[PDB]
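Everything below concerns the one structure shown next.
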2 protein chains.
Amino acid sequence: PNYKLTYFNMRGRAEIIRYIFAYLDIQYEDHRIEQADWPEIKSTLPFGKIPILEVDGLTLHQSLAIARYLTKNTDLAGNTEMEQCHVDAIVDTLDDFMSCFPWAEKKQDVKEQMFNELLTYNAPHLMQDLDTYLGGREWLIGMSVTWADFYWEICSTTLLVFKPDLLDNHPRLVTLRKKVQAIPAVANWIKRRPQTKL
Amino acid sequence: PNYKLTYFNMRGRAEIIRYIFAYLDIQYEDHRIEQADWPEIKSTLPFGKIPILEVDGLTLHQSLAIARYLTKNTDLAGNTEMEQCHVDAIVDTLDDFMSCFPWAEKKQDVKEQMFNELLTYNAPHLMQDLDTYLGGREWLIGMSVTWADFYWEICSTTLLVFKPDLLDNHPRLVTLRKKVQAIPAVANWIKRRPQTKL
Ligand SMILES: O=c1[nH][nH]c(=O)c2cc(-[n+]3nc(/C=C/c4ccccc4)nn3-c3nc4ccccc4s3)ccc12
Ligand SMILES: O=c1[nH][nH]c(=O)c2cc(-[n+]3nc(/C=C/c4ccccc4)nn3-c3nc4ccccc4s3)ccc12
Ligand SMILES: N[C@@H](CCC(=O)N[C@@H](CS)C(=O)NCC(=O)O)C(=O)O
Ligand SMILES: N[C@@H](CCC(=O)N[C@@H](CS)C(=O)NCC(=O)O)C(=O)O
Ligand SMILES: [Mg+2]
């Protein structure tokens, strides 16, 4: 199939998709648009949002819906119907927290203030829940890597930018990040991808 | 399997699961708790959130992850992987919007302020996009009902409570709502379900 992923030049909400393509060794057009080119594109979209993934002429939207589609029938989806549910559940739990941040707030002072508050008063509870959930296991779900692990690594990479000590109390979550980063295909993408703040 | 759904005594985020169980004709325990029950309960939850679904003692969380789990391999899932992606996308677009509302904000007005903005400006645009997306088609995805249609009817029901004229200019979305409500198993549920504001 011919794939074309459209998003801004940043990891953001499209990174999970890029990790999946890398892991699966699938070629695709990583189309990164400049802010100025967004308006004319937005008007042609279903619900005016990106990322979107074009597959043989048809358009798909919603980052997680796309990610799930790409992992279907692969080892990244989950090893049992119930584990597949757990993968989806961990992914939404992580996405729910990421969606709490005022990424679009114009006023920098209020934005920064809210970021710091969420990272100091709210994040600790989620990190603990995740640590407890992971326990002494190697991966978040099952006994092999799933895209939920990829998502943890992607989300935490961004949160760590704003809160360096985020995982100082949870070395097990740090270990998981490193394990994902060590997967050859993932390590390679991480090394070659455009370096952007977000 | 023994199914036990735990949530507040309201439709909310659990209604989609309730609709699925009804449609598929699956018996389950519809456990509804009151606020005075939450505290002790929350302490016993993976990520302190409801709804949760217990399957033979095993706890599953995240409403959409659970909803997807129950509809896999059924006629509500989507007929192709691509269509399954569209179902997931439509559901997340709707969930994204519903999640924007400050349901928990404590101040009667600061809350009503964000609500007004969401209902007066954001809502109309989403309705337009959805209406355009549906076109003259019978259901949102494919040629048969899917849980995405279920979600549309559920989400729109709550939105209508705050903005009665939401669908005045989109009769096609109203027709879809009625189609879902006319499905025997669903109609029976809508008839017998506890009457709650949300
Ligand atoms: O409301 C917005 N308007 N315009 C935006 O560009 C924008 C960006 C935005 N961002 N989201 C994210 C990542 C989200 C995420 C969610 C789940 C998992 C992983 C990631 N990043 N991000 C932005 N970053 C930057 C950096 C520099 C300058 C501007 C931006 S936006 C959210 C909302 C909006
Ligand atoms: O912060 C909260 N804590 N506990 C809660 O139970 C809770 C519920 C809540 N609410 N969510 C919804 C509906 C969500 C929805 C999402 C997708 C599709 C359709 C629906 N309603 N809701 C509440 N409603 C009321 C009404 C009166 C008094 C209190 C509440 S909570 C939001 C936050 C929380
Ligand atoms: N939940 C959606 C979020 C879609 C979304 O809001 N995308 C933002 C960028 S991360 C966007 O399109 N912003 C431009 C706009 O809203 O005009 C997903 O994961 O795809
Ligand atoms: N995205 C989650 C939302 C989970 C959530 O926030 N649930 C609320 C009820 S609507 C809750 O448990 N609130 C109590 C709390 O957060 O302490 C889902 O759909 O399951
Ligand atoms: Mg979501």
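Throughout, chain B uses Swiss-Prot numbering, with the displayed residues spanning 2-199 in order.
Per the header of the entry, the method used was X-ray crystallography, 1.9 Å.
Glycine is treated like the rest: Cβ placed from N, Cα and C.
For B:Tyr8, B:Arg14, B:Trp39, B:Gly49, B:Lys50, B:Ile51, B:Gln63, B:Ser64, the entry in Swiss-Prot reads glutathione binding site, with the evidence type experimental evidence. Within the same chain, residues at least 6 positions away in sequence whose Cβ sits under 8 Å from that of B:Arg14 (glutathione binding site) are B:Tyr8, B:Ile51, B:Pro52, B:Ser64. Taken residue by residue with DSSP, B:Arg14 (glutathione binding site) is part of neither helix nor strand, so it is coil.
Marked as domain 'GST N-terminal' by Swiss-Prot: B:2-79.
Just so you know, the Cβ of B:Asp93 (mutagenesis position) picks up 21 other Cβ atoms within 10 Å once every protein chain is counted. The mutagenesis experiment B:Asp93 to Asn is recorded by Swiss-Prot, whose note states: Loss of activation by calcium or magnesium ions.
Other Cβ atoms within 10 Å of the Cβ of B:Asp96 (mutagenesis position) number 19 in total over all chains. Quoted from Swiss-Prot, the note on mutagenesis experiment B:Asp96 to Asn is: Increases PGD2 synthesis. Loss of activation by calcium or magnesium ions.
Where Swiss-Prot documents B:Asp97 to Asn as a mutagenesis experiment, the accompanying text is: Reduces PGD2 synthesis by 99%. Loss of activation by calcium or magnesium ions. Mapped onto three states, the DSSP output places B:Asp97 (mutagenesis position) in helix. Long-range Cβ contacts of B:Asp97 (mutagenesis position) within its own chain (separation 6+, distance under 8 Å) are none.
The binding-site residues examined here are B:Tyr8, B:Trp39; by Cβ neighbour count within 10 Å, the least packed of them is B:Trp39. The 6 Å Cβ screen around ligand 5 retains B:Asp93, B:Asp96 from the recorded positions B:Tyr8, B:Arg14, B:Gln63, B:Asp93, B:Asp96, ordered by sequence position.
Between the CA atoms of B:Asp93 (mutagenesis position) and B:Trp39 (glutathione binding site) there is a gap of 27 Å. According to its DSSP assignment, B:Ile51 (glutathione binding site) is coil. Among the recorded positions B:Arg14, B:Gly49, B:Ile51, B:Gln63, B:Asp93, B:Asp96, the ones whose Cβ sits under 8 Å from a Cβ of chain A are, in sequence order, B:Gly49, B:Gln63, B:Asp93.
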